[PDB]
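Structure first, then comments.
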Amino acid sequence: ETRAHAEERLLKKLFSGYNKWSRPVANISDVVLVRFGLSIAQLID
Amino acid sequence: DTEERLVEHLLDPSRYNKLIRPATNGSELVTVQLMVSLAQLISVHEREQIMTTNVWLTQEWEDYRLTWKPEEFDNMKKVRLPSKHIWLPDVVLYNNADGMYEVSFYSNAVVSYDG
């Protein structure tokens, strides 16, 4: 009933049959969207 | 979905191996077509006799154990794969200094149904 135990169960069920290189998309014709941004920490040189 | 099953069918360690290179009909040579593309000559440290270049080298080769029936898999043509898992013919400089030999990024590779 502890929170970490349920989180571990989530992490256990989530990685059951998941692959990495498989581009995750519903239909082959469908695309993905990558929102992209930068932040300048410091300008070294 | 079908892409994942395709990858699991091709990238089977029990069925596909990485350390051996493909060859048929009495160890026939596997033609490897490579060509270079110069991005920009970034510097020439003439004092140390070192030339620093940005290079895109393209490599093509035929491989037969990677084929699959394209009709069954929703008529897919090309699939992306990681480089660290499929075999690859090593191509690296000799007159290279700095100790660095291999490429930096190890990109994904395109694979067609022909092989």
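Residues displayed in chain B correspond, in order, to Swiss-Prot positions 27-141.
If you're wondering, the header gives electron microscopy, 3.9 Å.
Placed from the backbone N, Cα and C atoms, the Cβ positions cover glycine too.
Annotated in Swiss-Prot:
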- B:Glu72 to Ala: Reduces CHRNA4:CHRNB2 channel opening potentiation by divalent cations (MUTAGEN)
- B:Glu74 to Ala: Reduces CHRNA4:CHRNB2 channel opening potentiation by divalent cations (MUTAGEN)
B:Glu74 (mutagenesis position) - helix vs strand vs coil (DSSP): coil
Field: C-beta crowding around B:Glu72 (mutagenesis position), within 10 angstroms
entry: 8
- request: Please work out the number of neighbouring Cβ atoms within 10 Å of the Cβ of B:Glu74 (mutagenesis position), leaving out its own Cβ.
  value: 8
